[PDB]
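Following: one structure in structure tokens, then a few remarks.
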Amino acid sequence: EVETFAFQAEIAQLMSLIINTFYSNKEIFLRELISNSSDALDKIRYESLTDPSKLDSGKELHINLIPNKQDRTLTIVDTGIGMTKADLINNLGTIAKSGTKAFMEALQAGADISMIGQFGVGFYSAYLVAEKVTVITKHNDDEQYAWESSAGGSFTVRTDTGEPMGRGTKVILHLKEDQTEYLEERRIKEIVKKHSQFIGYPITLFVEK
Ligand SMILES: Cc1nc2cccnc2nc1C
């Protein structure tokens, strides 16, 4: 069972701008996704201070970066609080509607795309380097779901039957044909050291065959 939804008009415009605008500093996508992972790990850590049972779905708080050259996918896995079904379809889109507006007015006043995180819509920067994004997430209060969108104004949501996660968010970036540089170890190491050197969580960079 696959449910197809439509992006809000303002979010579809933001994805079209990210995809069509000429902007060479594409590497900032990883800092936005890592900062997203660090935020979700902060939420579940704070919530577990008044409820240790929230860590029953996994005590470890870390971030993993998994490149795969055969699938041409870059995966950012974190053991954060996760996202519910209400989050994927309505809550994030409601919040992103005002952050997208403020992000567009700033772009017309001199700002550039790299400052997208200051408006709380940095997740969509994944479409700088990805033709399709698949997000596997699991919250303590909801089932495991699979979010997918190749832009174009629509996205899908379904109950994930794959490998269980326990708790966290898994962002799979199906990279564009000319963006395979973000699968090489030295390139990912260079980006992490330059943009995410002080993340208060262990970041493990997986290696390939
Ligand atoms: C799938 C999704 N994951 C997000 C993670 C952080 C912030 N916003 C997000 N928005 C969406 C639609």
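To match Swiss-Prot, the residue numbers of chain A are left as they are there, and the shown ones run 16-224.
According to its header, this structure was worked out by X-ray crystallography, 2.2 Å.
Each residue, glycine too, has its Cβ placed from N, Cα and C.
A helical conformation is recorded for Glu47 (mutagenesis position) in the three-state DSSP classification. Here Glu47 (mutagenesis position) comes close to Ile131, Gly132, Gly137, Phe138, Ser140, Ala141: these same-chain residues lie at least six apart in sequence, with C-beta atoms under 8 angstroms from its C-beta. Swiss-Prot documents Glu47 to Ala as a published mutagenesis change and attaches the note Strong ATP-binding. Strong interaction with HSF1, HIF1A, ERBB2, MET, KEAP1 and RHOBTB2. No effect on interaction with TSC1.
Counting every protein chain shown, the Cβ of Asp93 (mutagenesis position) has 27 other Cβ atoms within 10 Å. The mutagenesis experiment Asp93 to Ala is recorded by Swiss-Prot, whose note states: Impaired ATP-binding. Strong interaction with HIF1A, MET, KEAP1 and RHOBTB2. Loss of interaction with HSF1 and ERBB2. Los of interaction with TSC1.
Under 8 Å, Cβ to Cβ, and six or more positions away along its own chain, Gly97 (mutagenesis position) finds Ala55, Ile59, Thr152, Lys153, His154, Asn155, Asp157, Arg182, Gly183, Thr184. Annotation of the mutagenesis experiment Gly97 to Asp in Swiss-Prot: Abolishes ATPase activity.
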